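Structure first, commentary second.
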Protein chains: 2
Amino acid sequence: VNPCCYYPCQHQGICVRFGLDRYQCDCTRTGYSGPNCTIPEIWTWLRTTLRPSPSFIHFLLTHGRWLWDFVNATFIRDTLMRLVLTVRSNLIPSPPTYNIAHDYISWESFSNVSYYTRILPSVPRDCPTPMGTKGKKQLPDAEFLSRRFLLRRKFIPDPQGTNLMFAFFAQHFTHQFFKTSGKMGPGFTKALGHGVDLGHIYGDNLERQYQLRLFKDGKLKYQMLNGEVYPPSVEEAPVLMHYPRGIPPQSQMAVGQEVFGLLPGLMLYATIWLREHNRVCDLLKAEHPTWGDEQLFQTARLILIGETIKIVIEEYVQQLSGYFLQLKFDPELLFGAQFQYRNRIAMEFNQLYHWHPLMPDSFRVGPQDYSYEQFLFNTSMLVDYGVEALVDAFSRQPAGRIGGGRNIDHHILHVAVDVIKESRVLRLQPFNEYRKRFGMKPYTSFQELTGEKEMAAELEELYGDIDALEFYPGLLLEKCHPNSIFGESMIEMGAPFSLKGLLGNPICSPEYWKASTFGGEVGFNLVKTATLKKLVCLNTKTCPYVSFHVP
Amino acid sequence: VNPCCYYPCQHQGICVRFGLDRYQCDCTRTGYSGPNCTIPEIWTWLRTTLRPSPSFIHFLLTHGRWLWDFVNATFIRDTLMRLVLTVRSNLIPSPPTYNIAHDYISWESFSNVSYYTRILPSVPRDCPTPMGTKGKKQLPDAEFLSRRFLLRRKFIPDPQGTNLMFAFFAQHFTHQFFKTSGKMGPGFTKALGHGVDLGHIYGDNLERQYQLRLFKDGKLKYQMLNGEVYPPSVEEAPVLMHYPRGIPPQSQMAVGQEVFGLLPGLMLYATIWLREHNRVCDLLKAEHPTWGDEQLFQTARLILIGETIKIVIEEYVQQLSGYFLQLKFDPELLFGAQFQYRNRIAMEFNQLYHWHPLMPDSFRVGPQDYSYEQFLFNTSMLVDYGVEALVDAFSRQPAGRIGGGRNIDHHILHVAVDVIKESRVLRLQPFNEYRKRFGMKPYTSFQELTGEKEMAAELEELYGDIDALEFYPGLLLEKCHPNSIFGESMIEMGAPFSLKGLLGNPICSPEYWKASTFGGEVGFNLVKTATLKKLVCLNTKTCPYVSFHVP
Ligand code: HEM
Ligand code: HEM
Ligand SMILES: CCCCCCCCO[C@@H]1O[C@H](CO)[C@@H](O)[C@H](O)[C@H]1O
Ligand SMILES: CCCCCCCCO[C@@H]1O[C@H](CO)[C@@H](O)[C@H](O)[C@H]1O
Ligand SMILES: CCCCCCCCO[C@@H]1O[C@H](CO)[C@@H](O)[C@H](O)[C@H]1O
Ligand SMILES: COC(=O)[C@@H](C)c1ccc(-c2ccccc2)c(F)c1
Ligand SMILES: COC(=O)[C@@H](C)c1ccc(-c2ccccc2)c(F)c1
């Protein structure tokens, strides 16, 4: 039996097959030695004995508001934001390592940007069980597992107050770097760029971007409807959009991401950002009359990328974490650190980010209450209400809690089933192996995992062993922190991917983070002072209630 | 007139247009402040005044063998090597900045790997002169300029003793990252990868790599001739190769780099390396009897990348530099530094690397003295003599001095004329500007550039102003260090590009630089101990005289 199936190497040691039956762990720079990289160096031992529980730190960050107020107003804020940025980042390998084709480092894996990368290699195709060594010869039926533990019975709003304005932002934002290729198969992506390159706005390819661009003042094409600015029609922007058969070109909206027409919430942001881009082009042209269309367009793109990162860290993530510590976006915090300004999206981060529980039972807009059937392929709800209105509505409707289980609307539950099935195609390692890879102790039992005893008993029966529990179900069924939107694992595993993804962008490098990169002090401040409110209200007639938090 | 034409911004400050006539320098992190970034900070000032000239350091590095030997045996060697690696590297922007289309940072320039990057923005198109503000409205005829100061009259051997073996290595080695696309035009490359990825061995695209691979024991396809191993024919490896019309397929060899069939010298190295790949495969298989073709192929490739970088730094550059300090390839030297493990090829680096003066008047193989018309497309010379034979030949024949002028054989002189013509197309800034960008004061007169009077006087009449002298012309006409192969500019401008490209390779990052990456201690040692002599001799029937220095 393949020795590596036992996942013998600890602390990121790499398992290597030798001869016909031997194995050997490369423990280079892991802080440990020994056949399995478990004998700690004095310093490694000091660090792990002094480190407080991921649950205890959470406590410190969610208590003593008075304390954090003085802290947030002093340089201590910075010191902490950096501490967070680096410790969280060092958990993500850079350059990237493995992919669906290679469970080992290779030039193909490093250069071939069409692949999704992965943090932990796969379960060797020749292991006793699908998960390696533990569990039954067969995993629970994905559909059954979903229906029994992920299907929503009664809507459970997010205790942290997260609304749908946040939910859709999350969907919009992530579908710029999560674009699995149906033609190539799981493990493959079209979102080359692997990060916040705003490809869901400008397109994952040049010819497409060229088709979306107006080529005047560096602006994006658009149309007027009811006196408001909206994306252009596919007739005007000859770009492929995924719409139900029968909808003519003149009735489709072109935006950058082919799937965005399938949701008013999505096209909402599509519209907001489009307006923002063209607005920045104006401010720019004013400052640089000698500039052509290209430099205006390119410069505006950089500024928007900046706004995006700015808002994701200081508002998006702030809402998610619920920390009293005010997160800060300032690339300079890493200028004294050893940091690689690059990033590659991981399949695990893709799985982890399936936050479908956020979606409501139905979408309420004013006195109206739309169902999924009326909301999904709606070709006019956006224009009927206009930007402001939909923003006020989504900002007021609570989103569902992500963790704790049984909170995915049946209308979209199929996604979860597919997420599970794919997981097995990708052969993602067990949840406990990932708990460890991200600095956490593995769960010793399902009751430990689920703060309760009922689902724990059933899960125990289905899987047989806690060590057989799969990645996604684990994230979604883990017991949640007090009044949190999810559990610690979603935080301890998600944080490193996110922050690496935000700071691992070239505009955050010393070489790029210059005023001149954004066309001057003017463009640099738009990035530095970006706000969800400003993003909406500076592109709308009236300013509605806009926030990632419900009033 | 456009203010940026005056290259007003010093010390890497960025010139930016404001209004219809104003400008502004972005001095961020330049060590200077003030309108043109001329006001030195306290530490900046010390460094620049207490820094010995390049000329003086070169003196220290080529005298006192006795002291250097004692140094090479101490930790000081690592200290100096590291200094050399970091100081030299910091001169290269990473992430990359501009390209043939954007004289400013942009997401297209950062993402579009099909472009060559550039270190100085082009000469603004609306400037008074072709070079900006100095010189005549019309630059010297490229053909005349070439015939007057670059055409060889009497072969001038390189005093440092460099031979053709070194000459062909350089060509072979560089042609893996210098692959300008004729279809796309100047400023564009086909060598994505932008570095030492060995695309000249495995191809620069996957489908091509596949046709070249045997898919057995991770090996490359090959054919037998006279009991010796040679690259396959285009009939067995249906891969594009540039050969004159009329040459049957059975006579065309397939090598990954479409242009190597054009020189026994190139095809020789293609053979040597191809033989080394399969050799490394046999070694890996012995250690990992359970591996398959893909992993064997990938691991071998990484090992060869490592070997190439080892040989380039410790032998190739050692020979070039002429330094008594013993250069050293060891990634650990940078583990405590802030350094990006990425690299993008610059057009200036391409221009600078046109070392055609290395080629002789003819090619001496034993008693026979083959001419250019007998050598150029000979498809049967390599096989006629075999590897040992040609390696011995090229190792014994001196290559010509790269600097000094009048030393390029008429047979290939058209190449220099075209480099000059392309420079103007790329609108490369003036030589003195590049001198400054690389820490050197500009030459104040042609007589100061060339250590003589005659050529100087004529260049003065042609260019009219030292500030109009172009990039390539300057590098080749600059006076040479004592008995060196070329001038300081070639070293001071080429060292940063080179080392950044070698060390800025993913295998040199803490993440990849582990024994497991190379198949274990066996693979790693093949890298840690690679030699030009072992590369050849461990793959030939008999070991000839092999070296980069003539006997
Ligand atoms: C109107 C509510 C939503 C619907 C109808 C929906 C639908 C879908 C569908 C059909 C897929 C692809 C399924 C497949 O290929 O089998 C998908 C993927 C995904 N969804 Fe949603 N989704 C919704 C909301 C969300 C939200 C709020 C998020 C959280 C940011 C989200 C994140 C994702 C992710 C990360 C993927 C995988 C992307 C990829 O691999 O390309 N979805 N969703
Ligand atoms: C055997 C004698 C040589 C011949 C016949 C030769 C021929 C050529 C030709 C025809 C081109 C393309 C010219 C064009 O497109 O106008 C070229 C480009 C080049 N050669 Fe050579 N060359 C020789 C030796 C060398 C050597 C010794 C070096 C030194 C490394 C060298 C470096 C280059 C470089 C850097 C380029 C440009 C790369 C690119 O843009 O793709 N060549 N050479
Ligand atoms: C108030 C102090 C805040 C310090 C912020 C540090 C950033 C959090 O860092 C995280 O802490 C976890 C808990 O031990 C670890 O398990 C994770 O590996 C680590 O990345
Ligand atoms: C105690 C040592 C004092 C050294 C005085 C050095 C002064 C350099 O002075 C600088 O020279 C530049 C170029 O000429 C100017 O452009 C700057 O404005 C000027 O401040
Ligand atoms: C004897 C000690 C030698 C140390 C080698 C240092 C590496 C050379 O470094 C170079 O020196 C030049 C001359 O000042 C500078 O102009 C260059 O910017 C710098 O990179
Ligand atoms: C960095 O550590 C942290 O606790 C905070 C700042 C943090 C950072 C990022 C996330 C996060 C997790 C999953 C998806 C998106 C963002 C998160 F939930 C918390
Ligand atoms: C780093 O500074 C140095 O003087 C040494 C080590 C050095 C390093 C690299 C080069 C070099 C220059 C042009 C093309 C290839 C190599 C060179 F000519 C000298």
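All chain A residue numbers match Swiss-Prot; in order, they span 33-583.
When the header is checked for method, it gives X-ray crystallography, 2.8 Å.
Backbone N, Cα and C define each Cβ position, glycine as well.
Annotation comment: Swiss-Prot describes A:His207 as active site, proton acceptor. Sequence-distant neighbours of A:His207 (active site, proton acceptor) (same chain, 6+ residues apart, CB-CB distance under 8 A): A:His232, A:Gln289, A:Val291, A:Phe292, A:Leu298.
Its Cβ taken as reference, A:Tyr385 (mutagenesis position) is surrounded by 20 other Cβ atoms within 10 Å in the chains shown. Following the DSSP three-state reduction, the secondary structure of A:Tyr385 (mutagenesis position) is coil. Among the mutagenesis experiments that Swiss-Prot reports, A:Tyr385 to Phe is described with the note: Abolishes cyclooxygenase activity.
Annotation source Swiss-Prot lists active site, for cyclooxygenase activity at A:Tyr385, citing experimental evidence.
Among the features that Swiss-Prot reports, heme b binding site is placed at A:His388.
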Q. So what sits near A:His388 (heme b binding site) in its own chain, CB-to-CB under 8 Å and at least six residues off in sequence?
A. A:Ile440, A:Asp441, A:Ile444, A:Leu445, A:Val447, A:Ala448
(Q) On the three-state reduction of DSSP, what should I expect for A:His207 (active site, proton acceptor)? (A) coil
